[PDB]
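First the structure, in the form of structure tokens, and then the observations on it.
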Amino acid sequence: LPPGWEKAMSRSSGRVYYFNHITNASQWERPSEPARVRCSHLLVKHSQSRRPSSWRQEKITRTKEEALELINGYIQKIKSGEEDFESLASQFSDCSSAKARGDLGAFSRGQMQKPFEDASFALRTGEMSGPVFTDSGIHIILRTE
Ligand SMILES: Cn1nc(-c2ccccc2)cc1C(=O)N[C@H](Cc1nc2ccccc2[nH]1)C(=O)O
């Protein structure tokens, strides 16, 4: 299996699934390092965010727990096909990159907060993360190149 992935057993279903402890990805199906990667993301900030403010709300007052619920809801919608990533990032990301549909452009190791970096470099092109926690808040990331 590729870096970060593990196989596990779901008790309720009786079927194996896979999860990546670097990206927090999880899925029933079995999955399958460059200078630079390209990612879009969706950030939901909370009150312990480093800068608890965005283009959406001058003061962010939601708890970390609440921002986790919001992220979990976004994930559910992307995974069902109800909404697609770029679209929810444009409308709802607490990052100024919302206006680029969440695109951050290409970057190398050194540039982004380490948890965000590791997740991005653990994803393959086209793959999506689970909740990834930084000092900025909680993200979903989609690696595009
Ligand atoms: C790193 N970056 N790029 C953009 C960006 C990209 C394209 C167009 C406009 C803004 C915004 C940012 C940024 O740091 N935004 C922060 C939120 C944030 N914190 C991050 C931590 C790690 C990775 C991305 C992150 N984004 C903010 O606005 O409060």
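The numbering of chain A matches Swiss-Prot: 7-38, 51-163, in order.
If you check the header, you will see the structure was determined by X-ray crystallography, 2.3 Å.
Backbone N, Cα and C atoms are what each Cβ position is placed from, and that goes for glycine too.
Feature annotations, reproduced from Swiss-Prot:
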| type | residues | note |
| --- | --- | --- |
| MUTAGEN | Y23 to A | Reduced affinity for KIF20B |
| DOMAIN | 52-163 | domain 'PpiC' |
| MUTAGEN | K63 to A | Loss of peptidyl-prolyl cis/trans isomerase activity. No effect on the interaction with IRAK3/IRAK-M. Abolishes IL33-mediated increase of IRAK3/IRAK-M protein levels |
| MUTAGEN | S71 to D or E | Loss of peptidyl-prolyl cis/trans isomerase activity, nuclear localization and cellular function |
| MUTAGEN | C113 to A | Loss of peptidyl-prolyl cis/trans isomerase activity; decrease in DNA repair of double-strand breaks by homologous recombination slightly less efficient than that observed with wild-type protein. No effect on RBBP8/CtIP |
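Between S38 and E51, the deposited structure omits 12 residues, and the straight-line distance between their CA atoms comes to 15 Å. Put simply, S71 (mutagenesis position) is 9 Å from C113 (mutagenesis position) when counted between their Cα atoms. The Cβ of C113 (mutagenesis position) has 22 other Cβ atoms within 10 Å, all protein chains considered. Taking a Cβ distance under 6 Å to any atom of ligand 1 as the criterion, the mutagenesis positions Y23, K63, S71, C113 reduce to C113.
Counting only the Cα atoms, the space from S71 (mutagenesis position) to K63 (mutagenesis position) is about 8 angstrom. With DSSP classes pooled into helix, strand and coil, the tally for the domain 'PpiC' (52-163) is 38 helix, 24 strand, 50 coil. If you count neighbouring Cβ atoms within 10 Å for each of the mutagenesis positions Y23, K63, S71, the highest count belongs to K63.
Straight-line distance linking the Cα atoms of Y23 (mutagenesis position) and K63 (mutagenesis position), rounded to a whole number, equals 30 Å.
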